[PDB]
Amino acid sequence: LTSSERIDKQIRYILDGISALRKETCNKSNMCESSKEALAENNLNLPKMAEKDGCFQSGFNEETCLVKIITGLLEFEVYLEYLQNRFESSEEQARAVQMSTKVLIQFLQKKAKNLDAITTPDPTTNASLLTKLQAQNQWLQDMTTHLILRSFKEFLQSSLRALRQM
């Protein structure tokens, strides 16, 4: 189990957590099988993967994908703060997705030889983005937790097939 194999196996835990962090949310998600609305596409302002990164069979990458993983786990970290306490009912599951999700931030920094150390863009500004996702209206507040869990599921998913295809 080389370090890279431990990276993918560690994200498998990150998603297993999002299941407990997206099952109760989707229920009263006001944006997932909910009522009185169900008309929102959820568009946070976090960094998400895309066809430009090239982390798919159609233009797979290696240094560009891994980069978005470092630069992607830092911003994700602020959103982890979002789910690292807001889940007072499943507080443990919230700490299970952020804890391991952080283990990838470190295991990646050192296991990303010839790369990593992307720093953290929008750090102090992320402090307001955290004071803004929670300061928005109840509507944009119920979508914040949702979309974030939507990136972890997909976003991290591609991260697994990217470190395995590398």
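Using Swiss-Prot numbers, chain A covers 47-212, in order.
We read in the header that solution NMR was used to get this structure.
Placement of Cβ uses the backbone N, Cα and C atoms for every residue, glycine included.
Residue environment of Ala173 (mutagenesis position) contains 12 other Cβ atoms, counted within 10 Å of its Cβ in all protein chains. Quoted from Swiss-Prot, the note on the mutagenesis of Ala173 to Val is: Almost no loss of activity.
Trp185 (mutagenesis position) has a Cβ environment of 11 other Cβ atoms inside 10 Å. Looking at Swiss-Prot, you'll find the mutagenesis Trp185 to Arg noted as follows: No loss of activity.
Residues near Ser204 (mutagenesis position) in space but far in sequence (CB under 8 A, at least 6 apart, same chain), listed by position: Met95, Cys101, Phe102, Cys111. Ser204 to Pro appears in Swiss-Prot as a published mutagenesis result, with the remark: 87% loss of activity.
Of all Cβ atoms in the protein chains displayed, 11 besides its own lie within 10 Å of the Cβ of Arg210 (mutagenesis position). Under the heading of mutagenesis, Swiss-Prot lists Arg210 to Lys, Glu, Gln, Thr, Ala or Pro and annotates it as follows: Loss of activity.
Listed in Swiss-Prot is the mutagenesis experiment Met212 to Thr, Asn, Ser or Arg, annotated as follows: Loss of activity. Annotation for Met212 (mutagenesis position): same-chain Cβ neighbours under 8 Å, separated by at least 6 residues, are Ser50, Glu108, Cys111, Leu112.
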*Which whole-number value in Å describes the distance between the Cα atoms of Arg210 (mutagenesis position) and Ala173 (mutagenesis position)?*
33
*Collapsed DSSP category at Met212 (mutagenesis position)*: coil
